[PDB]
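Report on the structure given below.
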Amino acid sequence: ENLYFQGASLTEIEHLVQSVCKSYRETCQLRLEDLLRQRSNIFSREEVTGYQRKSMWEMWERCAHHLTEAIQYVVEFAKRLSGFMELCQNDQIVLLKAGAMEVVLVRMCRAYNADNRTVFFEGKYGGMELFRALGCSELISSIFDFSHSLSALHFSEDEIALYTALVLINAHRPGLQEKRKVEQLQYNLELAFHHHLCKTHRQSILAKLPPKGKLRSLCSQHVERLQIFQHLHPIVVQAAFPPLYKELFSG
Amino acid sequence: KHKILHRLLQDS
Ligand SMILES: COc1ccc([C@@H](NC(=O)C2=CCC(=O)N=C2)C(=O)Nc2ccc(C(C)C)cc2)cc1
Ligand code: NA
């Protein structure tokens with residue numbers, strides 16, 4: 001069904017690198033150059049206070065929407081990814097349900113400024129104090145710490161492209177029907193990532209990459225904080241949360 | 001259900 005579902009040669013690994021980098025460039029949602037230029041555009045003390053004064057349900061809804069929009073670009077990235085559309089519909093859904101949020105969390109490090117510990121949110125850069133109305137400081141601080149540790153790696157766009165393809169194409173996801181097909185696809189993508197790192201003398205980042213349990217823990221904490229919000233405002237989730245968000249994180 | 005996800009995946 002696809003070349004990368006079997007053993008690939010060096011030349012085909014080289015093509016896979018260009019393919020993944022292209023798929024990512026066309027689906028990155030926000031341009032890195034726009035994110036870097038906006039670093040000086042920081043929310044005022046008055047603006048931060050206005051966000052803190054917002055109700056919990058309103059902040060949750062704003063955040064669920066922005067996350068949902070980011071996930072749509074991840075779905076488009078998956079669709080352009082070599083071998084993804086050749087997998088069955090069950091496996092594509094399994095891979096996106098388990099991995100879309102993890103891909104968004106990795107993509108996030110581009111919108112995060114380690115110099116002043118601020119993130120790009122609704123047109124400007126703000127610290128974690130901007131999300132105080134959410135009432136999930138542990139999850140927010142954990143996301144900020146994770147983006148801070150990824151920022152220290154100084155990832156290029158090509159490295160993000162390749163690493164993020166691997167976050168998504170994970171053959172160990174429970175519920176995969178064609179596990180062997182996913183395994184071979186993951187192997188070729190592992191080779192493509194390691195090949196590009198070898199070529200750019202960036203193999204030193206391999207030991208510095210976050211453990212796979214770190215991304216799973218963040219996702220499990222997200223689903224947990226959602227359930228606590230759901231108990232407090234069930235009609236807010238049912239009526240105002242994006243349908244795509246509920247499909248991935250509620251059930 | 002996976003209504004939205006199926007639709008996004010099918011929409012070519
Ligand atoms: C692809 O990477 C990003 C995607 C979106 C954003 C931010 N976008 C917006 O705030 C936004 C504004 C208006 C709109 O219509 N759509 C999105 C974004 O979502 N920021 C963000 C940052 C941190 C968090 C959590 C820590 C709560 C959540 C959202 C940042 C990086
Ligand atoms: Na960063």
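Residue numbering: from 1, along the chain as shown.
Positions of Cβ are set from backbone N, Cα and C atoms, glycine also.
Here Swiss-Prot notes a mutagenesis experiment, A:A70 to F (Swiss-Prot position 327), with the remark: Completely abolishes transcriptional activity. Quoted from Swiss-Prot, the note on mutagenesis experiment A:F121 to Q (Swiss-Prot position 378) is: Completely abolishes transcriptional activity. Under its mutagenesis entries, Swiss-Prot includes A:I140 to N (Swiss-Prot position 397) with the note: Nearly abolishes transcriptional activity.
Mapped onto three states, the DSSP output places A:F121 (mutagenesis position) in strand.
DSSP assigns A:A70 (mutagenesis position) to a helical segment in the three-state reduction. Comparing A:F121 (mutagenesis position) with A:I140 (mutagenesis position), their Cα atoms are 13 Å apart once rounded. Packing around A:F121 (mutagenesis position) is summarised by its Cβ count: 16 other Cβ atoms lie within 10 angstroms of its Cβ, all protein chains included. The CA atom of A:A70 (mutagenesis position) is located 17 Å away from the CA atom of A:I140 (mutagenesis position). For A:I140 (mutagenesis position), the same-chain residues that are 6 or more apart in sequence and have a Cβ closer than 8 Å to its Cβ are A:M128, A:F131, A:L134.
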